[PDB]
Amino acid sequence: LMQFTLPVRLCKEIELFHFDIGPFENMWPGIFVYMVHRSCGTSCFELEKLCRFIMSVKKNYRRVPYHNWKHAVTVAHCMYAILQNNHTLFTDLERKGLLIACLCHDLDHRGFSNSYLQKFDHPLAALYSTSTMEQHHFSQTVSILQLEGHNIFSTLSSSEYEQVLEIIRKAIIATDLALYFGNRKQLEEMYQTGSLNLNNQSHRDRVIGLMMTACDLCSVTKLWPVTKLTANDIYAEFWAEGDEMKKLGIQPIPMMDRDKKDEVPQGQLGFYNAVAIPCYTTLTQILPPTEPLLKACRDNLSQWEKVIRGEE
Ligand SMILES: Cc1ncc(C)n2nc(/C=C/c3nc(-c4cn[nH]c4)nn3C)nc12
Ligand SMILES: [Mg+2]
Ligand SMILES: [Zn+2]
Ligand SMILES: [Zn+2]
């Protein structure tokens, strides 16, 4: 059969957590398929269906600065790295569902937060009162799966099909950062009282939730120049939302106010300390081989400290 292969540098580097998928948009589908093939098997999906699914997903990401098709592939690569470093811990359905979930997790994102849609009173905020964008992302995923010739899961049974869509749904909902805090606290407690048990479905669910937050936040786990340049795209969305808040007559939070550009280094610090570090710590406790994410995150915190001290 037809095995996708990548040039030597990418073949080697794609296995590392800190891999950057590069600026050549046209290689991103092949990179993703390569990942599916190695973490799942060349047999997981009908190549033609998979190819068709990928291109529809791509077409349904928008040309926004950060929440775009490059982000989808990036988050899916992080998941690939997690799965490859924890070979025996995941079921066949999970390996299948999770890369698709990551590719799909921000489908049709407009560059605006849940909180902005609520204040704008967007129709989606009446449809989905919490995790507004995320329930939309999963809705878009099902739509795409139901297009003619796009059903990459067609060869599973009815109940395996329902299980995989259930994995994907929960994984996608989990990318709502509002839900991460309590999820990580539960996980922390279960781990430390020794009650964490991966045969309990509701525990796996939590752990897969955490992996989703880890993959989603993985720009903070890259080489410093990648992390720093990604931060620009992130803030370009934040500030556009800030402007839109001002248009509705609402002072945005500082994160989103382009007049407070100076406080960015200090805002990154708060974020690494309140969100990122806790996230990769708990993940490393649960899944030891994901430690390089924690180590990379801490290096980047240290880089933001240097920026504040004027050394950078
Ligand atoms: C790197 C990153 N990846 C994902 C996500 C959701 N985030 N969120 C942040 C936010 C940082 C931040 N910046 C300011 C601020 C700026 N100027 N003044 C204050 N506050 N905060 C909280 N940063 C990230
Ligand atoms: Mg999202
Ligand atoms: Zn996001
Ligand atoms: Zn995302």
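Using Swiss-Prot numbers, chain A covers 725-1036, in order.
So this one's X-ray crystallography, 2.1 Å, going by the header.
Cβ coordinates come from backbone N, Cα and C, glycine included.
If you look up Swiss-Prot, you'll see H791 marked as active site, proton donor, on the strength of similarity to another entry. In sequence order, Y785, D830, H833, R834, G835, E961 are the residues near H791 (active site, proton donor), counting only same-chain partners six or more apart with C-beta under 8 A.
DSSP assigns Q992 (3',5'-cyclic GMP binding site) to a helical segment in the three-state reduction. When other Cβ atoms within 10 Å of the Cβ of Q992 (3',5'-cyclic GMP binding site) are tallied across all protein chains shown, the result is 24. Feature annotation from Swiss-Prot assigns 3',5'-cyclic GMP binding site to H791, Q992; the stated evidence is experimental evidence.
Annotation note: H795 (divalent metal cation 1 binding site) sits in a helical segment as assigned by DSSP. Of all the Cβ atoms in the protein chains shown, 23 others lie within 10 Å of the Cβ of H795 (divalent metal cation 1 binding site). Per Swiss-Prot, the feature divalent metal cation 1 binding site maps to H795, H829, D830, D940; the stated evidence is experimental evidence.
Residues or ranges marked as divalent metal cation 2 binding site by Swiss-Prot on the basis of experimental evidence: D830.
In the three-state DSSP scheme, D830 (mutagenesis position) is classed as coil. In Swiss-Prot, a mutagenesis experiment is listed as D830 to N, annotated with the note Reduces activity 1000-fold.
Quoted from Swiss-Prot, the note attached to the mutagenesis of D830 to A states: Loss of activity and of zinc binding.
Rounded to a whole value, the Cα-Cα separation of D940 (divalent metal cation 1 binding site) and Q992 (3',5'-cyclic GMP binding site) is 16 Å. Classification of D940 (divalent metal cation 1 binding site) by DSSP places it within a helix.
Within 10 Å of the C-beta of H829 (divalent metal cation 1 binding site) we count 28 further C-beta atoms, all protein chains included. In this structure, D830, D940 are the recorded positions from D830, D940, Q992 whose C-beta falls under 6 Å of some atom of ligand 4.
Most Cβ neighbours within 10 Å among the recorded positions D830, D940: this distinction goes to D830.
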